[PDB]
Amino acid sequence: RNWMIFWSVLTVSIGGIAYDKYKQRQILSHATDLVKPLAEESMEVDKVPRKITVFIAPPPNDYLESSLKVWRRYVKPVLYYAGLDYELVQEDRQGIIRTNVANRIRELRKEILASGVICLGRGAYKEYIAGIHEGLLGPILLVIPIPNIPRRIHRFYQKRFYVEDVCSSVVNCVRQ
Amino acid sequence: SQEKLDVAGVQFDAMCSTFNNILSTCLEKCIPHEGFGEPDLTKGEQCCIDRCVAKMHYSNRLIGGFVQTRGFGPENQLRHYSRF
Amino acid sequence: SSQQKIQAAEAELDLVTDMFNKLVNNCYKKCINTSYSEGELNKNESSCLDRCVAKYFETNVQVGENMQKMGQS
Amino acid sequence: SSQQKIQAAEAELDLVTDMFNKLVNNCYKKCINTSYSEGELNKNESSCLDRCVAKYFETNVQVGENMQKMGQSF
Amino acid sequence: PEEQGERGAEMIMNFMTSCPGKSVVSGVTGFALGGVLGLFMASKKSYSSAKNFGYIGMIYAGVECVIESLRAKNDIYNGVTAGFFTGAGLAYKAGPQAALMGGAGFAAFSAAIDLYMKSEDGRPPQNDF
Amino acid sequence: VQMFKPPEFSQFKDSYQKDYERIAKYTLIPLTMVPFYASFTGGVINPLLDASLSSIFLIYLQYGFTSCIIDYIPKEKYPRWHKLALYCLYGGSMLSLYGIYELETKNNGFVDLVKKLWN
Amino acid sequence: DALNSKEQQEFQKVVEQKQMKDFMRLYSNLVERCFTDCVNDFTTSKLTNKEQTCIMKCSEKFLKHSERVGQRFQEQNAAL
Amino acid sequence: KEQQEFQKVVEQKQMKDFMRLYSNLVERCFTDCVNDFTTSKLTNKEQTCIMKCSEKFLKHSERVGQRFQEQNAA
Amino acid sequence: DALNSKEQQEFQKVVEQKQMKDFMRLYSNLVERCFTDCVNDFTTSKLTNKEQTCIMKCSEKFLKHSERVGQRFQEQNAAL
Amino acid sequence: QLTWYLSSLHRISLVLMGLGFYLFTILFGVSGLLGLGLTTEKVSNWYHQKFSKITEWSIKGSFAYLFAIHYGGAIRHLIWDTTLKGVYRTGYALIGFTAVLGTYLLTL
């Protein structure tokens, strides 16, 4: 019974892992559902496609690679299909997203006085709305997916609802 | 002497075209198109490049001997140059 | 002289020209499909070409730096 | 002028030369079996080469008409 | 005056590269690593462990460098025969079936090591997803 | 009255030389038909088969030479030349492995050498 | 490269000559491309209408492709 | 009048195209049947294959030149 | 070729000119080969780390291959 | 007895084919550590030039007859898979198979 229950708990753990990764692969069917509006004629020289700026902030006190994982593996096929020429503004310190968008608005204001957006993370959306309120008021579409010790394993097993949430939000952003 | 100079020039061009053909063909044949494990090419690629340039230089000598037997030249092959 | 300057400019011109020819051929081979289904330039390929010319220019710059690391040109 | 007429006389042979070279290469790609068994072409290959050069000239005139169609005359 | 010097430089490049060097450098490397592991083994024992690991390293790198000088290639199916003949030539002194099983186990181990070191330089894919 | 054995050779006592010699024989029997089959139809043969055939031939010949040298020059009696001739067998085996490797790459194979000597 | 300001005009003349020579080269390369890509059948001496349409699709796709890559080339070489 | 330097550049282009044709011949006839590089010297089979390829490409080039001439004259 | 004299000095300069042309052609073919092999990820618009390691390895392996074929071509033309 | 005959023939065929194989291999072995450069073409040319026809035919007949003794080694493997009527049958089949195989190898 020892080896029996050993291989039993081993095969139910590996079965849960394979079921989660199989469901993550299954959401690529709805990625293919987003490949269906891709096949549209762009013009030769004039049309440069719709740019979706994406602001990247790391999770607090750990590295950027977790937010880059949730960026790449889930969001980047969706923006690579349907031909949306994105751009990535990532930070390692704090405030770089904010000063980037504020310097963009400030440069637009300085140039005019010379004569969608998907930010990942609660910190990135905080710094982005601070950069908006600094650029518009100060001197000279939004989509918020949320990246995240046995709680890590509980999140790692309850993963299909999370990738369903992220993929459904970003297909709502692309299709609409 | 200009005539001996560009005779040597077209002879060096005939050497250079053959050398570039050997280089491109032994590049294509056994340097792997998939991936490179390291710079400073390994033992197998060194041995294959040696055997490729040996086979290729002998084949160039054999074909350059054979097309003179079969009379291949610019006058016998390039028929389209006779219009001009 | 004028003829020397014209030939020195013409070398740059046809260098850029053969770079453009190899660029067109490679970025046609890369993701523009050979199975011609519809007579359009697709929305996927219109960004493929942007990223392909950008990556080819970064490739030419990187190899031009790696030649100049060693003692050559 | 002299450079104009020599450029036209150069182009009128450069076109036919490159057409001959691409004709030889593509018709050797399409028809000739890579497994060599004899040094002479078969009766199938000798006909498919004639069909190859005929289809090549048809592709040339169709591509000329299509580039005159949507491309401007300049 | 310099002909013998440049010939000696070329000969030491050939002896360090073209498989005589491949055989003996990994042999003394396995000998030193077996002498290192003999500290844990004794905790004649260290000598036998150093002899065994020097044998393993020398015959693996020698059979690899002689298969790769053959066959004109640089791919896998190399290590699965190099480690196979290494396991055979090492556990040859006891049993034909034991030599076959030792060669098969060492071939699977060398194949796993080469699949770990090789599945990072394979090909940059069409998507980093 | 008996079906005794295949005629046994002077196998080394501690080593498993009999079983490995049997293995080399039984895998050398069908492998020699392959140059005979591929040479009857045409001139086609490929290396890494001539190399493996000559290497298995070398291992089998080394086993045969060790069996005849143990059969004829004893270990208990006259052992001074015996170790030297065993070392000359191993030196000949190593020089012949290098000859096989130089015959596969810089030349066209041992079976090609046999055919050019028969022609 | 950098030369006299009076000699820019003959420079533009030889630029025009290089442009028309490269245009004829592009024409021949397009003929080679959709001879290679779309004419695999060799039973007749005339073109099938399916292979006709393809030579239509190759001509339009490669010429729009070449103009898009030429525009991106001018865009990328504007920086460097 | 200007046709002597024109025929000089025709002869130069002829020599360059002849060298390019010879190099393409050697490239195709090598690359088709030398696909095993274990040995360092050509076998009998690959040497007969290379001679067959060069003969086939020579008469194929002559056939293509003849059909190209008759469809350029028309 | 065989007859060398006081006139070979200009011949070596012409050989240097042709070697510069051939190295430019070889560099263009090097860029084409290293782009064709493993620069095949087209999601982003800049070279990732794997493609940078690819381009370094392909460039150095190509130059080692070129010098190997050059010296072996010299050793094969010397024997004859 | 037949067993002494076949064992002695196996031994002499093994040792003579061993000298032939070892000599033809180490002829190319000693050419590689040195700078001798002995091809198959050079050795075959020297062997066809310095040797006459009848000595070449005797060498070929000897080697082709003794290779059938090692296919008799395959026959003694066939008895090794499992009586006087057995071993005399294997000896007679050995000598008949040896004769017809030597004829077939001389025809090549």
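Note that chain D carries Swiss-Prot numbering, so the residues on display, from first to last, are 14-87.
If you're wondering, the header gives electron microscopy, 3.8 Å.
Cβ atoms are placed via backbone N, Cα and C, with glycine included.
In Swiss-Prot, a mutagenesis experiment is listed as D:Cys40 to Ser, annotated with the note Induces impairment in folding and loss of zinc-binding. The Cβ of D:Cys40 (mutagenesis position) has 26 other Cβ atoms within 10 Å, all protein chains considered.
For D:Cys44 (mutagenesis position), the same-chain residues that are 6 or more apart in sequence and have a Cβ closer than 8 Å to its Cβ are D:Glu58, D:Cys61, D:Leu62, D:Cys65. Quoted from Swiss-Prot, the note on the mutagenesis of D:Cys44 to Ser is: Loss of function due to severely affected folding and the presence of non-native disulfide bonds; loss of zinc-binding.
Mutagenesis annotation in Swiss-Prot: D:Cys61 to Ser, described as Loss of function due to severely affected folding and the presence of non-native disulfide bonds; loss of zinc-binding; the structure shown retains the original residue. DSSP gives D:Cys61 (mutagenesis position) a helix state.
Neighbour density for D:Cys65 (mutagenesis position): within 10 A of its CB lie 25 other CB atoms from the protein chains shown. Swiss-Prot documents D:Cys65 to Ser as a published mutagenesis change and attaches the note Induces impairment in folding and loss of zinc-binding.
Cβ neighbour count for D:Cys61 (mutagenesis position) (all protein chains, 10 Å cutoff from its Cβ): 18.
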